[PDB]
Amino acid sequence: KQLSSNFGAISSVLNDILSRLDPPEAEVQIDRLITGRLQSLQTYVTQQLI
Amino acid sequence: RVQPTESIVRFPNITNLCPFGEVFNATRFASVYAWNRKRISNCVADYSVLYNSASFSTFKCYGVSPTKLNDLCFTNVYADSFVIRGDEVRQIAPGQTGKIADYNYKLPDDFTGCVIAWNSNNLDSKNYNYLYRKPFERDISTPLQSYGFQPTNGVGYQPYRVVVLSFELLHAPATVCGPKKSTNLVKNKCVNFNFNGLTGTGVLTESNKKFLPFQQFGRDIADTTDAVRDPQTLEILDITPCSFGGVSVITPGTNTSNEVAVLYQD
Amino acid sequence: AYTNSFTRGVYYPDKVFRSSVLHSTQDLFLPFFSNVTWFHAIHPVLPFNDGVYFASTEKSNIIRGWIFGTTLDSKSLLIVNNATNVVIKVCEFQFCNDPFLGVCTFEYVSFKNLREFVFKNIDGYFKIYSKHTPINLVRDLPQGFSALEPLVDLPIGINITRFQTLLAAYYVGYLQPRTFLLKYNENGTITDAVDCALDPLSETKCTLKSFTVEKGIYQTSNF
């Protein structure tokens, strides 16, 4: 379900951002998505180890 | 990862050239308080004609890119046609306020579209026909101040014709497509499919899913497209992802041999 | 008079297929068991507010359409279902004081029956959800659930605060921005719904994301 979170992006779909935007803005939106999914994954891995 | 064997560009069987000649070469434009909204539907719309035209004073796409405009198919396209003062060009943007921005024409913050404007000093100025004072509020109740457009005035006082190309995003069967050549639909292969901008990679199989007729594409728990409907053949096709697994090299050590065995994962 | 709205007023929030998933969504919905107003036409201009639930148990389809808008007379939407064609115009038609049927930016040309409609406008886009089902009841709205589906969306750009139903009783409700947990079946149709702010049982059901809540104490919201 945390895949579906936008984290401030225009969509949670990566391909929509890649197909809609030029890379000077699409890299920023993708950067927000990597930040959100990486934080969610690190939280998950922390729960996994505990 | 199983690599994609081919690619599929799929667009519906529409061949209609899209009427931008009545929009951008119009003999009359609306006022900013009584702005002309024209619905655009069911056409092959080439926006690179508008993007490569050097007669336009500005070109500001926000939600998409003008290079990607022909790559996407839109559901509903509306051209907000109004004649405004060139000093209020910068008011046509999300999250602003002004005489035209907060009274005459309010534009939404989450706006997905492009705004095109150009000078009309040699067309509209001679004139006081164009007047001024929630998103898209066309209040025409009369309290209304007119524009003093003359051709001998300054650049900030020249009349400028502004077209706001708003695009409704794809949550539905779309109708306003770009100039994309449709391809043949290969089944049971990892393909780089494209259903009106719904790009992706997977195995296209036949499905027994029963869509509602107002629905373009299904979705999954992970907000991913589980199924699509082909826009040229009314059938429901699942998208199974390409078969993927990790690579695990069994080695007895380089102290014994260099012969390895490759275990693929699941 | 008044009738019980029961479980009705739930439509499809989007044009996206889902199946076998308990999807929770938020949109303008008619709340569960709300106090909808009974109108009868044997032996009226009503407000619009924010979204209108409609329902009409028609024995012979006397009710054929509605007039929407703010002033509703030559200054407005209009649906006319004459013979077997639903003729719709958005013209500023000269309507009557009590507009009735005998025995221009848009133009469209196409108790035993329950015809339910949901009328709302989102930034001028007049989204209409509709569903017709056969019934056998002469008294009121029957206790049952059936989803409504979007068929007509019109970017009218028209402010609407009043509406009037023209003609087989009818019932008028109002949509509210309430969170709704919907249950899609194996076939992808809405079969069951939960309002997330009706009562603390349904608040517990919305919190746990399940239509079955077992024994225990469950923190739901903040008083």
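Numbering of chain C is taken from Swiss-Prot, so the residues present carry the numbers 27-69, 82-113, 116-143, 166-172, 186-242, 263-318, in order.
Each residue, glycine too, has its Cβ placed from N, Cα and C.
Among the mutagenesis entries in Swiss-Prot is C:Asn121 to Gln, noted as: Partial loss of biliverdin affinity. In three-state terms derived from DSSP, C:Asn121 (mutagenesis position) belongs to an extended strand segment. In this view, C:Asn121 (mutagenesis position) is surrounded by 17 other Cβ atoms within 10 Å of its Cβ, with every protein chain counted.
Around C:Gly142 (variant position), there are no C-beta neighbours below 8 angstroms that are at least 6 residues distant in the chain. Here the residue is the original one, while Swiss-Prot reports the natural variant C:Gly142 to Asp with the comment In strain: Kappa/B.1.617.1, Omicron/BA.2, Omicron/BA.2.12.1, Omicron/BA.2.75, Omicron/BA.4, Omicron/BA.5, Omicron/BQ.1.1, Omicron/XBB.1.5, Omicron/EG.5.1.
The Cβ of C:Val213 (variant position) lies under 8 Å from the Cβ of C:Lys97, C:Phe186, each on the same chain and at least six residues away in sequence. Per Swiss-Prot, natural variant C:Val213 to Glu is noted as: In strain: Omicron/XBB.1.5, Omicron/EG.5.1.
What Swiss-Prot notes for the natural variant C:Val213 to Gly is this: In strain: Omicron/BA.2, Omicron/BA.2.12.1, Omicron/BA.2.75, Omicron/BA.4, Omicron/BA.5, Omicron/BQ.1.1. Secondary structure at C:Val213 (variant position), as computed by DSSP, is coil.
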Secondary-structure category, per DSSP, in which C:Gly142 (variant position) falls: coil
